[PDB]
Amino acid sequence: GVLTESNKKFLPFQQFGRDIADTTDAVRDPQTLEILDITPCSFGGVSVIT
Amino acid sequence: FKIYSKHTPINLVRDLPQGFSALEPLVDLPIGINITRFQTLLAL
Ligand SMILES: *[C@@H]1O[C@H](CO)[C@@H](O)[C@H](O)[C@H]1NC(C)=O
């Protein structure tokens, strides 16, 4: 996925944020205490008009 | 050993107020000891 700045709020030492499908949606960087939201990179179907 | 805490301001006199206030964790200690009985501590 892609990593981006997050406008979310966490606990003083919270770790990450899961979502409905049991897939991690955001993560806190272990080195520097910064939070990133994980968005899976683009995908979709392909249709050929002919 | 996990500790949860939140310090809310109330003006009630003698009863636990009606309301919701979740307690964020304060600290965790991996002591791994046995605790079955407990007692508080007070000042004078
Ligand atoms: C680990 O990295 C952080 C920031 O990159 C730094 O502040 C910290 O001092 C480092 N740890 C040690 C033990 O130097």
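Note that chain B is numbered according to Swiss-Prot, with residues 201-244 shown in order.
According to its header, the structure was obtained by electron microscopy, 3.0 Å.
Heads up, the Cβ atoms here are built off N, Cα and C, so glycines get one too.
Database features, via Swiss-Prot:
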VARIANT   B:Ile210 to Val  In strain: Omicron/BA.2.75
VARIANT   B:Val213 to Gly  In strain: Omicron/BA.2, Omicron/BA.2.12.1, Omicron/BA.2.75, Omicron/BA.4, Omicron/BA.5, Omicron/BQ.1.1
VARIANT   B:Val213 to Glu  In strain: Omicron/XBB.1.5, Omicron/EG.5.1
VARIANT   B:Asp215 to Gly  In strain: Beta/B.1.351
VARIANT   B:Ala222 to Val  In strain: 20A.EU1
MUTAGEN   B:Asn234 to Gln  Increased resistance to neutralizing antibodies
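Shown on the structure are the features that Swiss-Prot records.
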residue	record	contacts (Cβ under 8 Å, 6+ apart)
B:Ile210	variant position	B:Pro217
B:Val213	variant position	none
B:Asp215	variant position	none
B:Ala222	variant position	B:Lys206
B:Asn234	mutagenesis position	none
